[PDB]
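Here's the structure, in structure tokens; my notes come after.
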Amino acid sequence: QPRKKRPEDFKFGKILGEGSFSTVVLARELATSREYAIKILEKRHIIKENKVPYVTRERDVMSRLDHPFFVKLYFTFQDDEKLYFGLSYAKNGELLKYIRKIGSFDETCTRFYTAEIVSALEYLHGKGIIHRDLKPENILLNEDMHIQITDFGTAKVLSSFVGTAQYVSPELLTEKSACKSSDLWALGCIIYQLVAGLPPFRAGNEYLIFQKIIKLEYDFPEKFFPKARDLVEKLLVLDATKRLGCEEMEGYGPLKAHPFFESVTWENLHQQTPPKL
Ligand SMILES: CCNc1cc(-c2ccc3c(N)[nH]nc3c2)nc(N)n1
């Protein structure tokens, strides 16, 4: 392994993302002219807020990941006040930006991108890892328009916390307990949102959003692709042991075999040419 990289190795540029405890900044390494997305975390603030476990878990998780549909951790370093993580640079930014830009996806685009998300989840779940906060903001688009999922501090590695309100599963609001199915719940929401242009549970505030979730209070627009609707209904199920794709439903085989995915070749998605948006 090379000697530890340092801030002076980079020409920093624009801000790519902002969070409570971190900022992501585009940086060009000078020796290589390579673009990384460098996640910068201020030690003092992290310690002051008891986030050390989350930072730790993100670093450890993103190291165990080796797959085209996941943002990669290339390196780390620190100076006196800050931690730096060198991450894949997803040139095209958030899936959310495209949902907003074009409104809603047609069937072909919805099918391809849902399949990539599914295939990524299958990989993540095979390593015993749960994202716990999957959402279109976390789902980045590479320069070639394939997905790269990021943001893993809130992940759990299988042998407390609440993600974004509209993607939260009922079992979180009723038990403080999660599992792979929580990721599948969020997948159901993301599919709905690709198709309809909006997340299925919307309300004036978080409390109300939570109410609708535990009540399964949402419904399909009339233009919704039927096969996608059937898939979403097999995902947005209050009982987590009955969500298509989870272990009690015998996993990813039956999920991938869903009629909505009829025309999909699962084996080499990352090699396929994403449909034009
Ligand atoms: C501040 C939000 N928290 C985050 C943000 C990102 C992130 C954001 C944008 C990115 C891009 N355009 N390429 N790579 C990126 C990584 N990644 C993690 N892990 N956590």
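In chain A, numbers come from Swiss-Prot; the residues present are 73-231, 241-358, in order.
Placement of Cβ uses the backbone N, Cα and C atoms for every residue, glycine included.
Other C-beta atoms found within 10 angstroms of the C-beta of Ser94 (ATP binding site) number 21, with every protein chain shown included. Feature annotation from Swiss-Prot assigns ATP binding site to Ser92, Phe93, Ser94, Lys111, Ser160, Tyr161, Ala162, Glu166, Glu209, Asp223; the stated evidence is experimental evidence.
Non-local contacts of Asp205 (active site, proton acceptor) by the CB criterion (under 8 A, 6+ apart in sequence, same chain) comprise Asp223, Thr226, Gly244, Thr245, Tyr248, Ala267. Taken residue by residue with DSSP, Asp205 (active site, proton acceptor) is part of neither helix nor strand, so it is coil. Summarising the annotation, Swiss-Prot assigns active site, proton acceptor to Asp205 and lists sequence analysis as the type of evidence.
What Swiss-Prot says about the mutagenesis result for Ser241 to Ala is this: No activation. Counting every protein chain shown, the Cβ of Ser241 (mutagenesis position) has 10 other Cβ atoms within 10 Å.
Here the residue is the original one, while Swiss-Prot reports the published mutagenesis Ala277 to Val with the comment 3-fold increase in kinase activity. Remark: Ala277 (mutagenesis position) has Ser176, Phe301, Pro302, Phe305 as non-local neighbours, by Cβ distance under 8 Å and separation of at least 6 in sequence. Look at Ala277 (mutagenesis position): DSSP puts it in a helix.
Quoted from Swiss-Prot, the note attached to the mutagenesis of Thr354 to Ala states: Abolishes phosphorylation by MELK. Its own atom aside, the Cβ of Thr354 (mutagenesis position) has 9 Cβ atoms within 10 angstroms in the protein chains shown.
Pairwise Cα distances among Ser92, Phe93, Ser94, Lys111, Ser160, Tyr161, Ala162, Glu166, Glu209, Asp223, which the record gives as the binders of ATP, peak at 21 Å.
Each end of the 9-residue unmodelled stretch has a Cα atom, at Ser231 and at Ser241, and these lie 15 Å apart. Across the structure, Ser241 (mutagenesis position) and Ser92 (ATP binding site) place their CA atoms 18 angstrom apart.
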